[PDB]
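Comments concern the structure below.
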Amino acid sequence: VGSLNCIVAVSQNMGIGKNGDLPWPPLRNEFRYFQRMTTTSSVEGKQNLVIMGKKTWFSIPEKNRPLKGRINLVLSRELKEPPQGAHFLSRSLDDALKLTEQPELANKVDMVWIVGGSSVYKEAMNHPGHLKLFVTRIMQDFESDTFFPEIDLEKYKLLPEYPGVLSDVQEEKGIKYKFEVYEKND
Ligand SMILES: [C]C1=C(SC2=[C][C]=[C]C(O[C@]3(F)FC4=C(C([N])=O)[C][C]=[C]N4[C]4O[C]([C]OP([O])(=O)OP([O])(=O)O[C][C]5O[C](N6[C]=NC7=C6N=[C]N=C7[N])[C](OP([O])([O])=O)[C]5[O])[C]([O])[C@]4([O])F3)=[C]2)SC2=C1C([N])=NC([N])=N2
């Protein structure tokens, strides 16, 4: 198994969701960016693994679940089995990352992408080790009910460039946004 990564889109007031939906109107190219960065492996014959909480799973549109060409793992302590369409179920972030140690997965998985939500991000981000955050800055405030945890810029270095990631400002539906990549190693 290769690199551990989080990916998120976040408004200026740190919002990531409202009532199980995006706070902003759908941004097609932003979702395409998410799909491209989480799907692309750097190693032939492997897939990347996406880890998400239960509410995140159910927040993804049905026609896009499971996230195609990725192994999908959902976190829950209530569920008895993976939801319809999902591939794996774990009871904790550690359990899920341990699972990728199992032999028949440890040779299948390249990158691990935590794709939401708030609590899963927060534990990964405060856990020692090497971790990258792919953050889309949506450059307006939006009413939200779920927020991205604080990024400690003492530990998370903003990279000045990253291959495959546009550096200029994007705009869709009159909403400006920009891509960033942060890296810590502690
Ligand atoms: C993913 C993505 C995309 S696609 C989409 C579409 C539509 C919608 C969505 O979503 C959203 F809005 F978004 C957000 C995001 C961003 N912005 O980015 C991401 C994700 C998600 N989101 C949102 O937010 C929210 C969710 O929430 P919360 O609350 O935070 O949740 P979760 O975490 O998921 O859940 C909870 C549950 O689960 C479980 N858990 C958790 N954790 C854990 C667990 N278990 C065990 N362990 C652990 N550790 C629990 O359960 P139980 O069963 O146990 O009880 C809990 O409860 C909402 O609102 C949503 O929506 F949001 C999406 S586009 C994009 C993306 C990304 N990622 N990135 C980018 N850039 N873009």
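Using Swiss-Prot numbers, chain A covers 2-187, in order.
For this deposited structure, the header notes the method as X-ray crystallography, 1.5 Å.
Using N, Cα and C of the backbone, Cβ positions are placed for all residues, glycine too.
Sequence annotations record features per position, and here Swiss-Prot assigns NADP(+) binding site to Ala10, 16-22, 55-57, 77-79, 117-124. Among the features that Swiss-Prot reports, substrate binding site is placed at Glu31, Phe32, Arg33, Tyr34, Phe35, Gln36, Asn65, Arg71. Sequence annotations record features per position, and here Swiss-Prot assigns domain 'DHFR' to 4-185 based on sequence analysis. Under its mutagenesis entries, Swiss-Prot includes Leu23 to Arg with the note: Strongly decreased affinity for methotrexate. Decreases catalytic rate constant 200-fold. Decreases affinity for NADP and dihydrofolate over 10-fold. Where Swiss-Prot documents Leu23 to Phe, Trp or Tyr as a mutagenesis experiment, the accompanying text is: Decreases affinity for NADP and dihydrofolate over 10-fold. One entry in Swiss-Prot concerns the mutagenesis experiment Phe32 to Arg. Its note says: Reduces catalytic rate 5-fold. Reduces affinity for dihydrofolate 9-fold; when associated with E-36. Quoted from Swiss-Prot for the published mutagenesis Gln36 to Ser: Increases affinity for dihydrofolate about 2-fold. No effect on affinity for NADPH. Record note (Swiss-Prot) on the mutagenesis of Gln36 to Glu: Reduces catalytic rate 2-fold. Reduces affinity for dihydrofolate 9-fold; when associated with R-32. What Swiss-Prot says about the mutagenesis result for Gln36 to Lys is this: Increases affinity for dihydrofolate about 3-fold. Reduces affinity for NADPH about 3-fold. Among the mutagenesis results in Swiss-Prot, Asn65 to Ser has the note: Increases affinity for dihydrofolate about 15-fold. No effect on affinity for NADPH. The residue drawn here is the original one. Under its mutagenesis annotations, Swiss-Prot gives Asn65 to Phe the following note: Increases affinity for dihydrofolate about 3-fold. No effect on affinity for NADPH.
The recorded positions in question are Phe32, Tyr34, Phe35, and the one with the fewest Cβ neighbours inside 10 Å is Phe32. Contact annotation for recorded positions (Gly21, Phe32, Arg33, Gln36, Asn65) versus ligand 1: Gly21, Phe32, each with CB under 6 Å from a ligand atom. A count of other CB atoms within 10 A of each Cβ picks out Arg71 as the most crowded of the binding-site residues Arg33, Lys56, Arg71, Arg78. DSSP assigns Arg71 (substrate binding site) to a strand. In this structure, the C-alpha atom of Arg33 (substrate binding site) lies 12 angstrom from that of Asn65 (mutagenesis position). In the three-state DSSP reading, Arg78 (NADP(+) binding site) counts as coil.
Remark: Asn65 (mutagenesis position) has no non-local neighbours by Cβ distance under 8 Å and separation of at least 6 in sequence. In this structure, the C-alpha atom of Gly21 (NADP(+) binding site) lies 20 angstrom from that of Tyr34 (substrate binding site).
According to DSSP, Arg33 (substrate binding site) is assigned to a helical segment. In this structure, the C-alpha atom of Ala10 (NADP(+) binding site) lies 9 angstrom from that of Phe35 (substrate binding site). In sequence order, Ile52, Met53, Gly54, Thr57, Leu76, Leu94, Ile115 constitute the residues six or more apart from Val121 (NADP(+) binding site) in its chain with CB-CB distances below 8 Å. Shown are the recorded positions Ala10, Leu23; the one with the most C-beta atoms within 10 angstroms of its own C-beta is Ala10.
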